[PDB]
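**Q** One structure follows; several queries about it will come next.
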Amino acid sequence: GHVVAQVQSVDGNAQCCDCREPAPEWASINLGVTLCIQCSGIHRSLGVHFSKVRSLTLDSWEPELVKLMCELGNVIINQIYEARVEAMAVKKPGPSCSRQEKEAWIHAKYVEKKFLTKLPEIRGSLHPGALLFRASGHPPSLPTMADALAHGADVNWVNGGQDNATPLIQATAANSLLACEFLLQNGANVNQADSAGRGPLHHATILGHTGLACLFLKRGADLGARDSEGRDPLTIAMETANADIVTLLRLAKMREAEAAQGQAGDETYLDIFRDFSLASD
Ligand SMILES: [Zn+2]
């Protein structure tokens, strides 16, 4: 039971993010926090837009998402979402508080955004989107990205008149598995292209980042998307003499012809090949 031990072991993650209940076994994977049984239940009623609930012990976890949880966690997220509690003189619910008290708090905290600072801060500003963009880039600041997202930064922010890049494309150029995963968990469009028609998969291929290319493929990046030059990701991989991304893309296309006919997709596949390569990712 390595994942629950590992995620709990992050300082401050051994109590519920919302009521401090000890040894929480649930988590929100877009927020990056651990939660008790009661508060996880309340998170489900918010909607996937606000919170995606998973069990630390009962559900499977991809390694990169485990790493992401360890780079965020309760203390970091509460610095953002509970920033003004002390100055507002309000009472965070304790473990034995009622369901309704915790419902009220959680809703105030994550939906109403009652306890937020007015502007986001650089935790490692009038423009949350732009901050998100900048914090996603090399070197990425995950706490600052979370602060920007909390203050309404659009995950798919476009850097207008200025390449039209997105936080995801910026995280790709950073070769950051962690920032990409954070953005993807918070609704980034895996296929959104810059103004030259280059999506995240195009960028991962151009930059020779195998792991990122593999991640984008696993999240439904479109294999056949052509950029302004008419290049699809396979053309770029070939032109750049990159044997590993060639074979990923080529296997992705097979997996699709098997998903189209149905049904033989099963034991990714794309993963065991990504490991053998460790190529830029
Ligand atoms: Zn709780």
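The residue numbers of chain A are those assigned by Swiss-Prot, with the residues present covering 405-528, 568-721, 723-725 sequentially.
Here the Cβ of each residue, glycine as well, is placed from N, Cα and C on the backbone.
Reproduced below are the annotations present in Swiss-Prot:
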type    : residues  : note
DOMAIN  : 405-527   : domain 'Arf-GAP'
MUTAGEN : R448 to Q : Loss of GAP activity. No effect on GULP1 binding or association with endosomal tubules when coexpressed with PIP5K1C
MUTAGEN : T461 to A : No effect on interaction with ITGB1
MUTAGEN : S568 to A : No effect on interaction with ITGB1
MUTAGEN : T711 to A : No effect on interaction with ITGB1
MUTAGEN : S724 to A : Loss of phosphorylation at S-554, interaction with ITGB1 and ITGB1-dependent cell migration
MUTAGEN : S724 to D : Enhances interaction with ITGB1
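What's the neighbourhood like for these features in this structure?
**A** Non-local contacts of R448 (mutagenesis position) by the CB criterion (under 8 A, 6+ apart in sequence, same chain) comprise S455, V457.
Taking Cβ-Cβ distances under 8 Å and a sequence separation of 6 or more, the neighbours of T461 (mutagenesis position) in its chain are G405, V407, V408, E429.
Counting only same-chain residues at least 6 apart in sequence, those with a Cβ under 8 Å from the Cβ of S568 (mutagenesis position) are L523, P524, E525, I526, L574.
Neighbour density for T711 (mutagenesis position): within 10 A of its CB lie 13 other CB atoms from the protein chains shown.
When secondary structure is read from DSSP and collapsed to three states, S724 (mutagenesis position) falls in the coil class. Around the Cβ of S724 (mutagenesis position), 16 further Cβ atoms fall within 10 Å across all displayed protein chains.
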**Q** With DSSP as the yardstick, break the domain 'Arf-GAP' (405-527) down into helix, strand and coil residue counts.
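**A** Split into helix, strand and coil, the domain 'Arf-GAP' (405-527) gives 50 helix, 11 strand, 62 coil.
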**Q** Between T711 (mutagenesis position) and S724 (mutagenesis position), how far is it from one CA atom to the other, in Å?
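**A** Roughly 20 Å, rounded to the nearest whole number.
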**Q** Between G528 and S568 there are 39 residues with no coordinates. Please give the Cα separation in whole Å.
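**A** Cα of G528 to Cα of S568, across the missing 39: 14 Å.
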